Amino acid sequence: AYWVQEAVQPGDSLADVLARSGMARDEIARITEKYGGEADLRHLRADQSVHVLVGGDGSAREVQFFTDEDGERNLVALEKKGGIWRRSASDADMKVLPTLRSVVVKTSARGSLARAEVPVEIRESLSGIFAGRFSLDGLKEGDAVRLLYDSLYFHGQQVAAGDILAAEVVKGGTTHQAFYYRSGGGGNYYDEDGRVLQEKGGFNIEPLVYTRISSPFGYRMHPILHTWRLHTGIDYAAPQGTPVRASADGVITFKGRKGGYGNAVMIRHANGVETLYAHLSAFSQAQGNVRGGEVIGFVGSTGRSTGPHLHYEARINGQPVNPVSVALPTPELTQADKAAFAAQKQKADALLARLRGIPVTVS
Ligand SMILES: [Zn+2]
């Protein structure tokens, strides 16, 4: 038994990829007939590789791939049980593993990170996190990037990257650090002193007054089904018609129906950052240039939505990232939180510090 990963090319159906990985047409039919009516298997996104576990005989035992809907990515994990295709449904299937990287830039940050196999999710989040302290494209030969992040493994196969837990960038001899601190939304990023990393202006407001965050950005395991789903933004539950505001100055690049996002507004900000405001009930008169705080629309349940909520999504260079401390203001910590933060960051700091003493990429 051994694994194979077949890269998804634009226009590929699940069948095309499985066929190209050498799987028999009969086997492909069985998979498409059984799950083709629960997820789009006819048009997969080419941002991944389909994983297939092939037994000694040469027949498939397990297939792993992501299906996409506007606002989410569902891990379709199938496995033969008694020779019958079933959805993997074990809370032991996925492991979330801490991963550490130390990269020394040769010509560019993004290229050196790409070479070290740092996933695009992580490269673009890193760029967003330090935006207020320095630009990532400004790193030169000799500069260094150290990362501690969650890596998601399904039956031993790395399928996705989770949150950055800690990051250190040494630029022109200056050390910049960011630590993830959490205590129903995710955490926030603070520097080594528990202070906000973001610039004075930029993203100074949440896009609305809301009841509660019904779903943060990130990978979540379904409590009963044990299936995995990436939420590509934050769902803020709020009453129908609640005003929605541009989180920062920018230019509106889209206003209208956007598939499963329903009524949506897209804003282009600086630094390749875009914000998306989805499921709106209505638009405002905002057009072209917008100011942070300007009303751009109103909460609804248009598109793929059960109840009223704003789906808020941040994209850096086209990649959806966790909006916290990137396209949202970071709340300042109280002296109490600063203490709890200092204690919680000691483990991550020890790891970054140990790799600092190494003058080349660790590999
Ligand atoms: Zn959503």
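Quick note: numbers on chain A are straight from Swiss-Prot, i.e. 61-243, 248-427, in order.
Going by what the header records, the deposited coordinates were determined by X-ray crystallography, 1.9 Å.
Backbone N, Cα and C atoms are what each Cβ position is placed from, and that goes for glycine too.
Copied over from Swiss-Prot:
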- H295, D299, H375: Zn(2+) binding site (BINDING)
- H295 to A: No effect on colony morphology nor sensitivity to H(2)O(2), but reduced peptidoglycan (PG) degradation. Altered colony morphology, increased sensitivity to H(2)O(2) and loss of peptidoglycan (PG) degradation; when associated with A-299 (MUTAGEN)
- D299 to A: Altered colony morphology, increased sensitivity to H(2)O(2) and loss of peptidoglycan (PG) degradation. Altered colony morphology, increased sensitivity to H(2)O(2) and loss of peptidoglycan (PG) degradation; when associated with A-295 (MUTAGEN)
- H373 to A: No effect on colony morphology nor sensitivity to H(2)O(2), but reduced peptidoglycan (PG) degradation. Altered colony morphology, increased sensitivity to H(2)O(2) and loss of peptidoglycan (PG) degradation; when associated with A-375 (MUTAGEN)
- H375 to A: Altered colony morphology, increased sensitivity to H(2)O(2) and dramatically reduced peptidoglycan (PG) degradation. Altered colony morphology, increased sensitivity to H(2)O(2) and loss of peptidoglycan (PG) degradation; when associated with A-373 (MUTAGEN)
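Here the mutagenesis positions are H295, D299, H373, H375, and the one whose Cβ sees the fewest other Cβ atoms within 10 Å is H295. On the backbone, the CA of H375 (mutagenesis position) and the CA of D299 (mutagenesis position) stand 5 Å apart. Among the mutagenesis positions listed (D299, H373, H375), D299, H375 have a CB atom closer than 6 Å to some atom of ligand 1, in sequence order. Apart from the site residues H295, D299, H375, the chain places the Cβ of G131, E132, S278, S279, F281, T296, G297, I298, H373, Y376, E377 no farther than 8 Å from the centroid of the site's Cβ atoms, the recorded Zn(2+) location. On the backbone, the CA of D299 (mutagenesis position) and the CA of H373 (mutagenesis position) stand 6 Å apart.
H373 (mutagenesis position) sits 14 Å from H295 (mutagenesis position), taking the C-alpha atoms as the reference points.
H295 (mutagenesis position) falls within a strand when secondary structure is assigned with DSSP.
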